[PDB]
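Asker: Supplied in C-alpha cells, the structure appears directly below.
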Amino acid sequence: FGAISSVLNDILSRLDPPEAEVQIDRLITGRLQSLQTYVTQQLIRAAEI
Amino acid sequence: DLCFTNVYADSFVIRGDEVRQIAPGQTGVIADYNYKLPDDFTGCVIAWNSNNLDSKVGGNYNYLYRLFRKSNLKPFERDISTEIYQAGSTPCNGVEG
Amino acid sequence: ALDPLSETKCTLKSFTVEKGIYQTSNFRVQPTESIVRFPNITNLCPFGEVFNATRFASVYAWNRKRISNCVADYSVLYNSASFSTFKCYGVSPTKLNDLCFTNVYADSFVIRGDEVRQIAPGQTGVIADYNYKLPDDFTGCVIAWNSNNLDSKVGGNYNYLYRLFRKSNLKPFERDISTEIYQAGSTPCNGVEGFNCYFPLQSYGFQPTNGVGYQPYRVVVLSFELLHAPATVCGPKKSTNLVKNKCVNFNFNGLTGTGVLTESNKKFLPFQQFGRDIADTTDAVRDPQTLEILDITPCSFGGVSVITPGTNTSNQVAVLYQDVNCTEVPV
Amino acid sequence: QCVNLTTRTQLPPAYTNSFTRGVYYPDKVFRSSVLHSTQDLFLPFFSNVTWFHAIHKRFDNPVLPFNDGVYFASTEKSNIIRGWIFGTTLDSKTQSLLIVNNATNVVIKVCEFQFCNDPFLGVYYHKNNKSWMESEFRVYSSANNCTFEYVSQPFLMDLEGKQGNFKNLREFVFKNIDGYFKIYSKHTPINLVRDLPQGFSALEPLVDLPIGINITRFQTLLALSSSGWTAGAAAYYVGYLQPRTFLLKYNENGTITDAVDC
C-alpha cells in the first residue's frame, strides 16, 4: 500500500515507535478498505440469494 | 491565547553539539541515558549559549553527564545513582577495577 | 471480565440482555516462550594470527591485513582486560557484537609506552604526523597491550625504531618506507652522512629496565567501513535450544513470528528454505542447523458464543467454544 | 606468453531458435502443485540465439558483452570449455573476474589483470604415453591487485575423449544484481548431433557470490605447437534476457514442470 513492507513484524523489528505509526496507518487504511469492499460484495449477493 | 493547568520549567546546561537530540523520539546518549522526553509532548524547547557566563578557562568540571547505564530510562525520570557500571563480562566489587 | 455474561453486557452496552446467543471474545492459546535459530556457522576469523602473532613490525612499517568471509567473535577480545587500552571511535563498543561490516582491515605495530596517546584521531606528534595518522572521522578501534616481556631485551632491541625526520605530514593509512637521509636544514646534502643531514629512522631504547612510558606496546588498528558494500564478515548469530509442540515465538534466520512447530514430510529442494501457501504465508521452515522440515501452524483461535436466556429470567449462562475439540479448553 | 592462432576456416555466424529454454528458480520458496505468476528477467520463448562451434578448423573465442545476465548452453564431448572471463574493460582499468574449472582444482577469483588478446589452455595430444597432459596456460600478463580468490578441493576430470555425438548438454545462465552473481546450471546426458534440443527444464541455483563490481563483457576458455593445433568438437549457444512475466507450474513433488510466457 505504499508503506515499507507487508510484514507487521519487520516494520516493528526495524523502525521506531515515533516513526512506524505512519506505516501502520497505511497498512490499516488499505486493509480496512479491502474488508469494507468485501462486506459490501457479500451483502449484495446475500440480497440476490 | 491559551490557558493551562500548570507549567513545568525544566532547566539544565549541556554541550551545544548535542542540542538536536532534545526532540521527542530522538536517540543518543543524552536522549537515552539522563533525559528522556515522551512523544506526546506539548511545550517548547529553548537553548542559548552561556559561553561568557560559566565557561571558565580552568575548566568547569562540575558539569558531569551520565555516560553509562544498564538500561534506558523512562520519560521524565531522573537518575542520581553513583554505583559503578561494569562494562565487561567480569563482575566487579569495591570502587574501581 | 468477571464472567462471560458481564462480557456480553459490556459489549452490548446494556445492563439487561434479552434471550439468545451472542458472539464475543475471540481468544488464543497465548504463546509461552522464545526461541531463536541460526545455522551451525562455525567458521571463525583469525584473530590469533593478528593478536597472538609472535612478532609485529615497527611503526614505520605497520602491518596491514584484511579479514573477510568468516565469523568474527569480538567478545573474547572485548572482555579481556589483559590489553592496555581499547579506544573505539566510530562504534559504541557494545554494538560491535550486534552490528557488523563488509570489510576488516587490521594494522599491527609496536610503539613506545608514552606515545600511545598520539594514535587518537586528528592529533599531532612524532607518531601522529611522521609515522601513522588517523582521519578526523575515523571508523574503527585501537587496541594496545604492553609486550615488554615479549620482544624487549636488556641489550636494547634497536631493530624496533621510529620515524623522526619526515618532509611532510602523512595522509591517513600511508606508509613511508623510504630511508632517504632527510635534510632538516636548508643546505644541500648527499652521500651517507652530512652536516644537519639526519637519517630519518631513529631507534627506540626498548629495554625492560626502563620505566613506564618507555616500554614496547603492541598496538593494532581496526579500520572497518559501514553500509556501503554487501556485508562479508558478521559473526554474532546466537541461537537457543529447539522446542516443539507448543505455541512459541521464533526467529529462524531473521524470520520472526509466533506459532507451533511440527515435523513434516514435505520434500524440500536442497536450496529451498521456505515453503509458503496458495495465498503466501510462511508455514514450512527448514531448521538452519540440521536440515529438517518444520510445519509452522499458528496456535488455535476461535470466537466465543454465549448462550443466555433473558436476564429478566435468569443469570445462568452457557458457553460455546466453536470449531475446537475441547481437549485444550483453559487458555 | 600468449600467441595468436590464426589458421582456421573462415565462416559466418549462425542463429538457432531457442524454443523453450532459459528457466530457473528465482527464489527458495517451496510450493507443491501450485500455479504462480512472477515478473522477472528471462529468455522469451522462440527467440534467436547465436550458434558457435569448434571443429577439428574452427577455434572461436570472441569477446562478447555481458548485460542483464546471459544464457550459455553447450553440447560437448570431453569438456573442451574450461574457463570464463568477466570484466568491464578487462585490462587492469577496472577490477575483473576469472573462473577456471581446472583439471585438478577449480580456481575462482576477482583481481586486477591484463588478459591477452587470445587466452587459451593447451593440452598435448597423445605425447607418447597415451595420456593427454595439459601444459599451456596462457591467460594473463600480470596480476596486479587482488581482493578475492578461492580454490576448492582438487579433483580429477578427463582430458581425453572422442565421440561423434556430444554427450554433455551443459546449460548455464549468469546474472549479476547489486554485486551478487548468480550462476544457475544444469548438466544433461544428450544424444544430439549439431543442434540444441527440445524440452523443458529449470535450472537450480549453483553459485551466489557477493562481489560488488561492474561487468560489461565476457569471454570463455577453450582447450587446444604454438602454430598449428587440433581442438575437440564442441558447440555452444549464446542468448540474452529481457524483463517479462511468466507463470510457473509446481507439481506434487515440488518441481517446476512448466512455465507460460505472458
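Per Swiss-Prot, chain C residues shown: 292-622, in order.
Per deposition record, electron microscopy, 3.9 Å.
Cβ coordinates are placed from backbone N, Cα and C, and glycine is handled just like the others.
Relevant sequence annotations retrieved from Swiss-Prot are reproduced here:
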type	residues	note
MUTAGEN	C:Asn343 to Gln	Reduced viral infectivity
MUTAGEN	C:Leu452 to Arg	Increased resistance to neutralizing antibodies. Decreases HLA binding to NF9 epitope. Increased binding affinity to human ACE2
MUTAGEN	C:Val483 to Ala	Increased resistance to neutralizing antibodies
MUTAGEN	C:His519 to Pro	Increased resistance to human covalescent sera neutralization
VARIANT	C:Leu368 to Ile	In strain: Omicron/XBB.1.5, Omicron/EG.5.1
VARIANT	C:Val445 to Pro	In strain: Omicron/XBB.1.5, Omicron/EG.5.1
VARIANT	C:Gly446 to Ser	In strain: Omicron/BA.1, Omicron/BA.2.75, Omicron/XBB.1.5, Omicron/EG.5.1
VARIANT	C:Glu484 to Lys	In strain: Beta/B.1.351, Eta/B.1.525, Theta/P.3, Iota/B.1.526, B.1.1.318, Gamma/P.1, Zeta/P.2 and Mu/B.1.621; May enhance affinity to human ACE2 receptor
VARIANT	C:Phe486 to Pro	In strain: Omicron/XBB.1.5, Omicron/EG.5.1
VARIANT	C:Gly496 to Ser	In strain: Omicron/BA.1
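I'd like these features described in context: how deep, what's nearby, how far apart.
Answerer: Taking the Cβ of C:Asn343 (mutagenesis position) as reference, no residue of its chain lies under 8 Å away while being at least six apart in sequence.
For C:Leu452 (mutagenesis position), the same-chain residues lying six or more positions away in sequence with a CB closer than 8 A to its CB are C:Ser349, C:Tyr351, C:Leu492, C:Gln493, C:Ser494, C:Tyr495.
Around the Cβ of C:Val483 (mutagenesis position), a 10 Å sphere holds 7 further Cβ atoms from the protein chains shown.
A coil conformation is recorded for C:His519 (mutagenesis position) in the three-state DSSP classification, outside any helix or strand.
Of all Cβ atoms in the shown protein chains, 17 besides its own fall within 10 Å of the Cβ of C:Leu368 (variant position). DSSP assigns C:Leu368 (variant position) to a helix.
C:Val445 (variant position): 8 other CB atoms within 10 A of its CB, across all protein chains.
Of all the Cβ atoms in the protein chains shown, 7 others lie within 10 Å of the Cβ of C:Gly446 (variant position).
Same-chain residues at least 6 positions away in sequence with a Cβ under 8 Å from that of C:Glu484 (variant position) are, in sequence order, C:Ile472.
Counting every protein chain shown, the Cβ of C:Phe486 (variant position) has 7 other Cβ atoms within 10 Å.
C:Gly496 (variant position) carries neither a helix nor a strand DSSP state and counts as coil.
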Asker: Between the Cα atoms of C:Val483 (mutagenesis position) and C:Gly446 (variant position), find the distance and write it as a whole number of Å.
Answerer: 26
Asker: Given the variant positions C:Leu368, C:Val445, C:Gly446, C:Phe486, state which is nearest to C:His519 (mutagenesis position) when distance is taken between Cα atoms.
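Answerer: Nearest listed residue in space: C:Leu368.
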Asker: By CA distance, which of the variant positions (C:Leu368, C:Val445, C:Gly446, C:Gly496) lies nearest to C:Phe486 (variant position)?
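Answerer: Checked the variant positions C:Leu368, C:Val445, C:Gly446, C:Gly496; minimum Cα distance to C:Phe486 (variant position) goes to C:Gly496.
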Asker: If you count Cβ atoms within 10 Å of the Cβ of C:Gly496 (variant position), leaving out that atom itself, what do you get?
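Answerer: Excluding its own Cβ, the number within 10 Å is 14.
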Asker: Quick one: Cα separation, C:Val445 (variant position) versus C:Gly496 (variant position), in Å?
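Answerer: C:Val445 (variant position) and C:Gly496 (variant position) have their Cα atoms 10 Å apart.
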Asker: If you measure C:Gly496 (variant position) to C:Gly446 (variant position) at Cα, how many Å is it?
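Answerer: Between the alpha carbons of C:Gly496 (variant position) and C:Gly446 (variant position) there are 9 Å.
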